[PDB]
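Asks: A single structure is presented below for examination.
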Amino acid sequence: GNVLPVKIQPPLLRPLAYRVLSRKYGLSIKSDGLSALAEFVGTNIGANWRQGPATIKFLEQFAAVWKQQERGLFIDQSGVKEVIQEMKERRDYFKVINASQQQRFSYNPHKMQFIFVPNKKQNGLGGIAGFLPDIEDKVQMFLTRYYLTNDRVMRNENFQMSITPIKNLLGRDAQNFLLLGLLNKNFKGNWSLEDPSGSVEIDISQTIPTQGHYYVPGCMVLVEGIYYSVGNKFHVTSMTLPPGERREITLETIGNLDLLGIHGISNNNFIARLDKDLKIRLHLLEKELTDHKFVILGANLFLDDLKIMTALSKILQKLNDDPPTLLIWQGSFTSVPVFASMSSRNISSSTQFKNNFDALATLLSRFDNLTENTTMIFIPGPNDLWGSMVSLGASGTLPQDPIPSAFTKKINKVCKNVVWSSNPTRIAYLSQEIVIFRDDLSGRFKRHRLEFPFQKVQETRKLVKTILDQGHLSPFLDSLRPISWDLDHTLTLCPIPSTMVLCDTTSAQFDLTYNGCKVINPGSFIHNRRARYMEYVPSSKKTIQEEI
Amino acid sequence: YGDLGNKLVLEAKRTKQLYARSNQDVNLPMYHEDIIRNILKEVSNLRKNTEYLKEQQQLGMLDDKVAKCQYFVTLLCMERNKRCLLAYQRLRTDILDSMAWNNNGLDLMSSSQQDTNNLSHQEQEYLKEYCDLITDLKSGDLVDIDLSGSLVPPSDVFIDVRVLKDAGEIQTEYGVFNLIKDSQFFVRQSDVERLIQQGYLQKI
Amino acid sequence: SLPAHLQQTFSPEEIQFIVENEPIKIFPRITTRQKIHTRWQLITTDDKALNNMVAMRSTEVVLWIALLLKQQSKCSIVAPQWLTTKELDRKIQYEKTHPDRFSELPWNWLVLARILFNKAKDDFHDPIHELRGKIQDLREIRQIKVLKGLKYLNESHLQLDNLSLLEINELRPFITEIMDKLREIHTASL
Amino acid sequence: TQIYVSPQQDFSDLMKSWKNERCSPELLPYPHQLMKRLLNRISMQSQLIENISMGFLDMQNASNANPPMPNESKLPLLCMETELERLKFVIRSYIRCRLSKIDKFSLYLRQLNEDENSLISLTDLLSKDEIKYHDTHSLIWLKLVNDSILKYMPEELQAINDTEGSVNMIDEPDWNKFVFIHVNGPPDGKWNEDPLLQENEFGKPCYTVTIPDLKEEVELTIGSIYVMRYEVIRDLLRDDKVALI
Amino acid sequence: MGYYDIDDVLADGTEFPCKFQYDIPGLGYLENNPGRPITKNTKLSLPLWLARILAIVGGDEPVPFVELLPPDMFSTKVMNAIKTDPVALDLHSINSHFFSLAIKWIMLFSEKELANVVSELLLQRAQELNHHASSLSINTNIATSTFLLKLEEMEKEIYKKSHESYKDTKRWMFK
């Protein structure tokens, strides 16, 4: 109330509320809304019941505050909340999200529009098992990927010659054709292309591929050749990956959807859009961006060997005086995979893993500036608790679970901002979208390269070009990289984020940019008796620093 | 050649019948911009051909009569295609304003199609602009009159009203109504018209 | 307003409203003559009649006020002169004897009849059913005469001296469209 | 108007103008003064009824006291509020009809407004809010049509105000539409001082109009309903000589 | 003649017989081999929206490129058929936009013998239209439906409006 509140009679305030909220604008004022207006009047007792403009204009402000929330046709106990919002309306605006909570959006080919999917966590029970995907999800996943790739191909400027479905190749021969589909091996052992219509075989003996790509099974390829009905051999004369698209032209086809929406979200009821605040946030980002710096480290920092702790202590000594905004630690934190212990005489693997993080809480006690001012990001590597416990340090499921809470009971208390996410994770800045993804790529694309019968800077060029043209984080089949049936949408590069953190221990560091996207390639944290970590300036500038 | 354009216009006629037979604003059909952009591509080809023909006419080897007749034919083609497209869009805008004007300018996203995604993004922003105009119109000198209210003349003062959906209690002037499911009220006609238009009350 | 084609013609509800915005006579049951009390002080009706009133006397008020008082026990609507059997007899005789002229009849025809039979049921001296039947017979006769007269539709003009509101309204769209078509055909022919 | 005989005269003028506008095929001018009086009347009446209601509410809720007598108390305020509702409905219908008409004829009125030789001005026909409605709606629709369709056609026919070639785009009102009229005669009680009316057999004062297309003359007497075209009847309607039904 | 009228646009798309009054080399590329010119007195079926203007353009003896032959819809046989008994005629089969094309044809060519017969035809059919419209049920024989399926495209609007008006009046009358 005011300094001299007066207890009102609700009947004599009822007409003033009802007229304004039921004839000009607003509707369906509840009793709790009336009580909220009553206490607000108690906060405006000055010459009230005789003061016209201020009360009505504050009611108009109430309308301008509560119209945007839902639809504003009821006012519950939250009336005090909108009163507090009035008082408060009289770096933030950035988010970090993992693959578990990413919004689900299906695709429909016959309507050429994305469709929001209700979350199983929010409407279902989920008490016993709500995370188990259903049977047909894996059936529809490759269909969705093919739909997106076909849409991208059709939207190309050059393509307005037309492609032909596989099944339409039966009755014609000795004629050239163009077609695309999944590339893989059949049950027999030959090379085949798959389409929703059907599948055919591939002839490779006279194929000239477009250089600059990693032609790997499981990748969409544009195939040009001549059909032969003598057998079933499609004699290919050239092969090329589909081209990519830039972020602005991708968004403009869907206006500006709130897929990674921080200001607003969509649901099953309606669809959402916004572009007025985008320029405002862009210009806000253009200032004091040098102050909001964020730094990442190398991959596979092991918390068992003394040298890593010494180098990390030196790095923290240099970083304590000038705390950055985000400090991201990536890679596995234990040099040995954890699994079931067959020996009861020695220290258990789980206990060793738990102790491997307790000492970190002690080392963070002498860097109160970094702890206080900078947030913490931790990303699991290849052989952390959940993965190595079944995969034994080998490759496994991509939507990796976060570090268990039972093993990180001291980092959350010593530090004020600690975040654990999946292996692929998303951060949403004011005008930037960045993803961080830790795995091995160079070896995977080197060993499984297709053989065509017939200075290190080019390998990363080919890798970036392939990963961007294909537009998927895991351009591999289900045999190599098993993926959860539903979460595959988190692995898709449909929104094509502005910057990607390609962490690869098998590739040299690089700062390439292409197709409107900028890619960074952090290396291993320690190499050849040196320690290295890299910081990125949000103004499209990079710095690399090392401490022996 | 503009025969395919007719295929659009005829379809539009059916939409009017959907507007006619129902005599009500509901379920605007999903658009047909694919045919429209096909027409745009072919008319772009026509324009390129016309420019080439004009180039050869200015070069000198082309006969004047052939150039003029081809130009007339192509101009008629562009005119007819533009006529068809504008005939479609005028009716679309008219029905858009039709259902925008009567629902208090809020588009009733709480209740009519749900997502309104069958409308184009340009049509959606046009709808938002028209809702803005509707809101501004009653903000002038007519602030004391509900322009988006009922248009049936008032004939009786007291009517019986039966509750249709359950809610809590809603305050009115000098009184309050508690919306118990399946209840009958004997109240003033002009106090429940807002609720009736929203669909919460029944048996006028 | 638009509502599809409802911008060109009046709805029956609007017709009932515009008819009921008319004066009528009343025999009051109560009195509120000023003590020589709240003033009626309306803005679209002479309040002198409503204020200076006394029971069991004749006075003129608007129709909707009379209906509102009839909903309570404060009213007794006086029936008009043309709602009686002896006048309707000479009326029907007039139409039957004259096979070309529409009879003289107030333009509120059938509408005041519907309203009075709906509300003022017990204040009629004549039985209700007989009056309703006579009104139905008049309706049938006038319908026959209208059909007989419509057989010719000139392109220049037409005259209808004694048609009521509803009869005009229910015929407006067809006559209007046909005449417009004929007019544009003639105009295009010259 | 310049002065009021009575507010009932203003009510009658409002209803007559509403009826004339509803069936007229052409957008008629704007009666500013009538609604200027009417809005103030509505405001003062609403203030009076709210004031008396609030006074009775305070009297009843300050203490038990005596409840107001149902006699001569509920019925008057009921009458005022229902009359105000009826008047608001009439005004709302009139305004919405005018809005629909200006929706239909936007391009034509904009075209005539920019003509200097034409003596008619948009200011007289349209209220200021209607002017803002017209201009903003026209700009928004032009933006929509330019973004959607007009972006792709060549320069020769990008303008949507073209009046050349095969078909024109501007919709003039149908001045030859047939309407139902009632010859009200002169508004004066003498009803015999007009310089236009003549007489026929058995008296019967009448007005004589002509149709140039048919080269005919039509006699229009007082008290007879006619169905006659609109082009030559504009003057009689404007002078309140006849009333449209 | 409304630019944003669906019915007028649809009626503009009908085909009329016509002949090339003048010989133009290089034409006919849209119907036959492009390299083969169209010779003189070549009959074609062209839509109205270009036949109207190509027959009046002249181009240049300022003879127009094309001459429009009398269409089979306006023939002596149809004239006799409509003059004999119009009320029972199934004019829907002859055309679906008969009245609008009649208006356009009489506008291009003034013929005083067409306006009167068409006016009498529609005047005679209007009485039957009103008779059927006033017949509100309180479900019918074959005559009503077989007349209703003989109607023109535009007459359906008049019939529906009349039916709605009578239905509304009856609904308000009996309550």
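Chain D residue numbers are taken from Swiss-Prot; in order, the displayed residues are 50-294.
Backbone N, Cα and C atoms are what each Cβ position is placed from, and that goes for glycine too.
As listed in Swiss-Prot for this protein:
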MUTAGEN   D:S66 to P  In sld5-8; temperature-sensitive mutant; in association with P-21. Defective in DNA replication
MUTAGEN   D:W67 to R  In sld5-12; temperature-sensitive mutant. Defective in DNA replication
MUTAGEN   D:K150 to E  In sld5-2; temperature-sensitive mutant. Defective in DNA replication
MUTAGEN   D:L293 to P  In sld5-13; temperature-sensitive mutant. Defective in DNA replication
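Can you tell me where each of these features sits in the structure?
Replies: Taking Cβ-Cβ distances under 8 Å and a sequence gap of 6 or more within the same chain, the neighbours of D:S66 (mutagenesis position) are D:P80, D:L83, D:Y143. DSSP classifies D:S66 (mutagenesis position) as helix under the three-state reduction.
Taking a C-beta cut-off of under 8 Å and a sequence gap of six or more, D:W67 (mutagenesis position) has these contacts in its own chain: D:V139, D:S142, D:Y143, D:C146.
Same-chain residues at least 6 positions away in sequence with a Cβ under 8 Å from that of D:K150 (mutagenesis position) are, in sequence order, D:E70, D:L76. DSSP gives D:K150 (mutagenesis position) a helix state.
Other C-beta atoms found within 10 angstroms of the C-beta of D:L293 (mutagenesis position) number 17, with every protein chain shown included.
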